[PDB]
Amino acid sequence: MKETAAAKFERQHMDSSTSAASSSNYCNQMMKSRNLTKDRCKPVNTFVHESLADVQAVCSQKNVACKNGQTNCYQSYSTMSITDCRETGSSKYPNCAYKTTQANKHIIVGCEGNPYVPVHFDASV
Amino acid sequence: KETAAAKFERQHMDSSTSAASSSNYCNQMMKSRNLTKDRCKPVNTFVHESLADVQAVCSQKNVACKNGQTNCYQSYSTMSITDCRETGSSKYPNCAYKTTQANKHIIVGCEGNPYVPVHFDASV
Ligand SMILES: Nc1ncnc2c1ncn2[C@@H]1O[C@H](COP(=O)(O)O)[C@@H](O)[C@H]1O
Ligand SMILES: Nc1ncnc2c1ncn2[C@@H]1O[C@H](COP(=O)(O)O)[C@@H](O)[C@H]1O
């Protein structure tokens, strides 16, 4: 099988099946099930609770600078439901541990391809 | 995958509202919380209280579960809840429910470390 960059973005950052984090254990569950804790604990990770079509649409919205100085990112007009997963103070690989936080913010993504779709999650703002 | 405690929160917690805002609440929420995925779950209760207040019930009044198990706990205070009951006409995947608002003690089964709700047993 093959996984494209667009597909990796879906795995790492999309959860369209829920309107918000479904429990206080959501981040522990998702960081493991989406394979984001294989070799080390990823310290932070954002999941977006919107339809795939609505997130793909951001690649046609506001062109902005990426947090690393590049200029090829896009910011959403809409405010989106997101979960931020952040490592707890006691988290220690291979026993990673996360706190589930909820927010409603604009997102910034980097895009590639035809169709032109997200391949990188830059920030929420 | 999903822990028993996490499943309880998905199935039974909705602190986004103080009470059900619509008679359609159960039809919409039973679907959106995936309780109708493979079949229509015939009964379900949603609790409109904070997670902390519901988890604390596991430190309150020890009581018997409906099946006789002894790990059930009854809330000291009444809580705002919504009862969802499948109708006689309901046919999967078009699951259909009656919504009933209530304010009653809840009875939950508890397990784990920390000791938290994993099962919703009854309201009284
Ligand atoms: N368009 C982009 N594609 C991939 N990575 C980017 C892009 N723009 C910035 N980055 C940087 O890539 C890193 C994130 O890695 P990843 O999200 O796994 O692609 C961060 O250091 C970002 O600043
Ligand atoms: N397959 C089923 N048929 C009828 N009632 C069920 C079924 N599964 C769970 N219940 C009921 O669902 C409620 C919540 O149980 P629980 O999912 O264990 O928190 C209890 O009143 C159970 O009796």
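Residue numbers in this text run from 1 along the chain shown.
For this deposited structure, the header notes the method as X-ray crystallography, 1.5 Å.
Including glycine, each Cβ sits where the backbone N, Cα and C put it.
Annotated in Swiss-Prot:
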BINDING   A:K8, A:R11, A:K42, A:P43, A:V44, A:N45, A:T46, A:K67, A:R86  substrate binding site
MUTAGEN   A:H13 to A (Swiss-Prot position 38)  Loss of activity
ACT_SITE  A:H13  active site, proton acceptor
MUTAGEN   A:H120 to A (Swiss-Prot position 145)  Loss of activity
ACT_SITE  A:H120  active site, proton donor
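Here the CA atom of A:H13 (mutagenesis position) lies 14 Å from the CA atom of A:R86 (substrate binding site). Taken in sequence order, the recorded positions A:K8, A:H13, A:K42, A:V44, A:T46, A:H120 that lie near ligand 1, meaning a CB under 6 Å from one of its atoms, are A:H120. For the pair A:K42 (substrate binding site) and A:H120 (mutagenesis position), the Cα-Cα distance reads 15 Å. Note on the recorded positions A:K8, A:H13, A:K42, A:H120: the fewest other CB atoms within 10 A surround the CB of A:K8. The separation of A:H120 (mutagenesis position) from A:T46 (substrate binding site), Cα to Cα, is 11 Å. Of all Cβ atoms in the shown protein chains, 10 besides its own fall within 10 Å of the Cβ of A:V44 (substrate binding site). When each of the binding-site residues A:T46, A:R86 is scored by how many other Cβ atoms sit within 10 Å of its Cβ, A:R86 comes out lowest. In this entry, A:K8, A:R11, A:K42, A:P43, A:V44, A:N45, A:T46, A:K67, A:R86 make up the residues listed for substrate, with the farthest two CA atoms of the set 22 Å from each other.
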